[PDB]
Amino acid sequence: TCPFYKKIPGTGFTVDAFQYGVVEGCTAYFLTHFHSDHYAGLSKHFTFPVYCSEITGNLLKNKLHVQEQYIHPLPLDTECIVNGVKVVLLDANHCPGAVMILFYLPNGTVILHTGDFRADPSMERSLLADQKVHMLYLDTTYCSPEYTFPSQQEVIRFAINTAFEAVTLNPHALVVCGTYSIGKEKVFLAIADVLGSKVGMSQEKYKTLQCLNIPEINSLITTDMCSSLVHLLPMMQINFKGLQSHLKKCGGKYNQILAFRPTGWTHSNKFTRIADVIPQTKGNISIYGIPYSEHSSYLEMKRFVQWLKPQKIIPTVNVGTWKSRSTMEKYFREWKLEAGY
Ligand code: NI
């Protein structure tokens, strides 16, 4: 059955709750973003109203084949009414089309659901600042002080300069970027832009990108692999074996590969700075691990919550074990005691 952390009290709404069949009482199903854990259970067979951003609606329509009659896209930063309740969608700074939802309940309670997010100080001057928020449903992916990472911009600058130098040194080098869902598109778009190239990719991946309302997209991406010096492959192929194999397929148009694996956090965030990063190398193929995150670091999450000052916090990630919930409760109390709410 549908957990309490996916229900919004005093409405018949749910959020990211598609895997439990018909939820009793639910009149509107919200979807924060198009990642499989969150959409799990949605298909052409779903017949209830789904509320979401325009981008998320394009993906539902085209990738999952959800029938158009059930897709209710809403604009961002706009007060809307859904089944008699006022709502607002805000940018989550996660993957394309990802939203936070603000629910104004009829009793006067205000609830923020973050979905998946990467907290940023620009969220402190949105519509959130206009009134008190009583309850927060929080993306707690990285809720522990060891989880630090550089900014997106530091990582992109590093990627840019690395690729530019490698291809100026050897103009027959190919650049490859690994991927498994939407998100982290700036990695490959920024590398391509400094190399004067489009990004080449499979038909399924191109179809995905074509749904994302990216300006001038037709000038940036192609299905013609041969005409392009940056290629996208599945993350699973980003290894020496997979990369040698792809290099055989390109027809001796390239004689070297430089590949990037954008990851989340791994244990080497604790010492290394981005400027110290060195690749793994076997022969004419180099692989760089780069920690480009679309979730809040501990410090970014703490700052956001300490600003917002919610009366109650409901975690939405790592809630499956008592040990994790207990640990998270401890950090929420520290934050409250330090800031005085
Ligand atoms: Ni996500």
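Residue numbering for chain A follows Swiss-Prot, covering 700-1040 in order.
Recorded method is X-ray crystallography, 2.0 Å.
Cβ coordinates come from backbone N, Cα and C, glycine included.
Lifted from Swiss-Prot, the feature list:
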MUTAGEN   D838 to N  Impaired nuclear focus formation, reduced interaction with PIAS and increased sensitivity to cisplatin
MUTAGEN   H994 to A  Impaired nuclear focus formation, reduced interaction with PIAS and increased sensitivity to cisplatin
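When the Cα atoms are compared, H994 (mutagenesis position) and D838 (mutagenesis position) turn out to be 8 Å apart.
The 10 Å shell around the Cβ of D838 (mutagenesis position) contains 23 further Cβ atoms across the protein chains shown.
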